[PDB]
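Visitor: The structure's right below; bear with me while I get my questions together.
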Amino acid sequence: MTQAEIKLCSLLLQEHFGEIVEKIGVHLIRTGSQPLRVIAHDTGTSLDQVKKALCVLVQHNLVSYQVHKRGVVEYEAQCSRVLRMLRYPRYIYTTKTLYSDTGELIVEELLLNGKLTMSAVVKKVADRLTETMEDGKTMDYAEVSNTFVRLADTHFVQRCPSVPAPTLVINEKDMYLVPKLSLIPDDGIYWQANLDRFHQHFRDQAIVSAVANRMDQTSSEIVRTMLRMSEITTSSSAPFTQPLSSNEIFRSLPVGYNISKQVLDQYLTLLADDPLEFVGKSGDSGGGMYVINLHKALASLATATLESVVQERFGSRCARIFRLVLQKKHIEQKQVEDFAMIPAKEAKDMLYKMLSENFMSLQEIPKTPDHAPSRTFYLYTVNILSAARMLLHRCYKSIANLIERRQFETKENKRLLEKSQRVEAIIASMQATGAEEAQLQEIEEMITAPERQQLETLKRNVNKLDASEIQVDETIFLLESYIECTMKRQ
Amino acid sequence: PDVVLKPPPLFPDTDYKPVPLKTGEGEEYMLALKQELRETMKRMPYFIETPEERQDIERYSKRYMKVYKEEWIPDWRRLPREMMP
Amino acid sequence: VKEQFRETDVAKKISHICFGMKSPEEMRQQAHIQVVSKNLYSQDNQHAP
Amino acid sequence: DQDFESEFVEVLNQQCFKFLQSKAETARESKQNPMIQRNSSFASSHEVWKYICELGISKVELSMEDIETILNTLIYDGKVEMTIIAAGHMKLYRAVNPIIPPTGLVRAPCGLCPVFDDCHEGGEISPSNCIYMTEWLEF
Ligand code: SF4
C-alpha cells in the first residue's frame, strides 16, 4: 500500500523468490489491475519470463485475476496476503505445540507449494519420515491422514475454490468434503492452510495470557474454556461472543481442576465486576449468561502496547503523563502539573518532545471568528487509532532496515564463506577414505585467525537480527488486529 | 540566544540502550526453522535462479553441465486459459 | 602499460524537460554544507567568511 | 507555600509501592480458599496513614491529600489501582501487575533511533553504516 510495505515486500520476494518474478510482483502493487500485454510492455521484461512470474505468483495464491470488459484478464496483487510470510515459523510452531511433527511436516509443505493435493502431502511426508528412520522404515498412511482430518474438522486446512470462454471463472462453495483415500488418483481437489484461524488462535492466546499475568492464573483457564466453546459458533468479525451460562461452563472444565459451582460463579462475577471489562454478565434474579468482549480488550492491548513503547523510548515519568492525559481527556497545559508532581521545565520539555513526534494532538478552542493564537485555548488530547497506525508504519521500515542489515554483511565476506566451505568438502570426502591428522593440521593452520573469526561473528549477528525480526513482526500482528476491527466495510 | 559553529554529529548518542530479547527453546527452534525454510525455498524450482546466462565461445567441457530442468506441471486446467506458455 | 579509450568531448542536445519536486532526503543527499550559525561576519581582524 | 522535594517525593512513592506490595505478599501467602476476601485484602488510606506515621521521614505534610496524590501519581504510572465505596466514602487500594510484557518492537535498535526520517539506503545515514546497529551487534 505505502512505500514502506512495498519496499519490505520487494526484499521479501527477492530473498524468497527470484529477481525476475519479484520485479513483476512489485510492479503489480503500484498498479491495481492491468492487462498482460501492458504489463509485459511497461515492465520491460520478455513475455515468457513474465508468464513464468505470473504462474509462480498464482501457484502460491498470491495474486488474483478477473474477467473484464470484452474477454480480458486483469490481474491484481494484494500486499496484505504477501506481508504474512514472516509468520510461517510461528505458524509451524503453533501447529507443532498442539500436534506433533506430523502436523508440522504436513503444513510446512502446504505453505511452500500453496495449492497442493493431499495425495502429494501424504506422499512427501511418508517419504521424508521413512528416510528419517534407520532400521524400521514403516510409516502408516492412516496416521498421516488422521492428523489431516484433525486439521480438516478444526478448520485449519480448507479447500480452495475448485473448477466448475477466454478463461474459467473459479467458484467457491461450502463443500469442504474429505474424499475417502486409497493408500497403497483424485484430481481437482487442492487444500490450503487457513490463516484467519491461526489469527483467531493467536488472539485467544494473547487474551488468556494477558488475563493470566494480569489478575489470576485460574481465571485464565475459565476464559480459555469460554474461548474454546466458541471456536465453532463465533467468527472473527462478530464483536460479541455467543451467550454462555455457568451451568454449561461447569460441564466443560479441565480434568485436573476441581472447582465447585458457587466459587466458579464467584470467579465469574469477579471477572464481570472488573475495570478491565473483558466479560460481561446479562442475567436475572434466577440466573443468566456471560459474553466476552473482544474489541474492548484489543483496545486495551493496543493501549498497553503504546504505553510500553513510550516508556521504553521516552521514560517512565513520561509514560506517566501519557497515561494521565489519556485518562483525563482534553486537559490544559497549566492544570496538568497540579496533578502530576513533576518540575515545570522538564515537564514542558517532555510534553513538547512527545507532541513533536506525533504522540499527542492539540485541539483549538477560540472565542472569536479569528483564530487569534494569543486569544485562544489549547487542549491536549490523545488519539489511539492514529498512534497505532503510525507505529505500524514504523515497524515495517524497522523490519526493512533489519533485513537490509542482515543481507548487507553477507556479500563482503561471501567469497571468504564459499572458500572456507569449499575447504570443508576437501576433507569431508577425505575422512571417508582415511583419517589423516596431517591433513587435519593442514586445515588447522590453513585458515588464519581473522579467516575463522569472521564466521563466528556473522552467525551471531544473523541470529540476533532474525530473532529481532520475529519479536518485531509479532507486534505488527498485535497492532493490525485493532485497526481492522474498528474498520467497517460499508 | 547562543550560536553553534560546530555542526551536531550525524549520530547523536541515544537516550537509553535497547532491550534484550526473550529466549526459549521454541525461539531457537523457530530461528532454525526460518533458516531452513529460506535455504530450501532458495533451492526450489519456484525460485528462479536462471535470469539468463550468456556464453560467447563454445567449449569441449560439456560433461559438467548436466543441470536437470524439471519444471513443476503448471496445471493449466485450474489456470487462466489465456496464458499458455 | 596501455592507455584506456575515453570519449573526447561529450556533445549532446536537450530532448525534453521534466518537472518534479524533491524530498528532504534527496535535498540532504545533494547538499554539501549544513549551516547552523546565524553570524554572517566574524568579528576578527578583517571581513572574513 | 507548597513544598517540593522531588527526591523525597519519589522515595516516599517507592516506599509506598513497596508497602502495598508487601500487603499483597501477605494476602497471597495467606490464601484463604474463599478468595473474595483475598481480593478484598486491600489497604485503605487510613492504614497508609498509620504507615506514614510509622515512617518517620518528615512531619511537615498533611496526611490525607499527600497520600492520595501520591497514590494518584502511582495509578498514573500504572502500578496500583484505587476503588472508592460509599458506605461515608472509603478509598481502598490494590496492587495490580502489568498486563503484557515489553513488546518486541522496541528491542530492535531502530525503535530507539532518533534519526528515523533521514534513514535511507544509498547515500547518507543508513542501516549499512549505522553506529547503533553495530553497537547492538557487537554486544
Ligand atoms: S538503520 Fe540504524 S539509524 Fe537507520 S533507522 Fe535503523 S536503527 Fe535507525
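Residue numbering for chain A follows Swiss-Prot, covering 1-164, 177-196, 229-534 in order.
So how was this one determined? The header says electron microscopy, 2.9 Å.
Every residue gets a Cβ built from N, Cα and C, even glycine.
So Swiss-Prot has the following annotated:
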MUTAGEN   A:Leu312 to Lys  Loss of interaction with POLR3G and POLR3GL. No effect on interaction with POLR3F
MUTAGEN   A:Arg357 to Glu  Strongly decreased ssDNA-binding. No effect on interaction with POLR3F, POLR3G, nor with POLR3GL
MUTAGEN   A:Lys389 to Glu  Strongly decreased ssDNA-binding. No effect on interaction with POLR3F, POLR3G, nor with POLR3GL
Visitor: Find, for the listed mutagenesis positions A:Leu312, A:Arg357, A:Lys389, the residue with the lowest Cβ contact count at a 10 Å cut-off, counting only other Cβ atoms.
Guide: A:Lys389
Visitor: According to DSSP, folded down to helix, strand and coil, what is A:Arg357 (mutagenesis position)?
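Guide: Note: A:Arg357 (mutagenesis position) is helical by DSSP.
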Visitor: Tell me the Cα distance separating A:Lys389 (mutagenesis position) from A:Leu312 (mutagenesis position), rounded to the nearest angstrom.
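Guide: So the alpha carbons of A:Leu312 (mutagenesis position) and A:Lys389 (mutagenesis position) sit roughly 47 Å from each other.
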Visitor: In whole Å, how far is A:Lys389 (mutagenesis position) from A:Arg357 (mutagenesis position) when you measure between their Cα atoms?
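Guide: Per the Cα atoms, A:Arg357 (mutagenesis position) and A:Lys389 (mutagenesis position) stand 20 Å apart.
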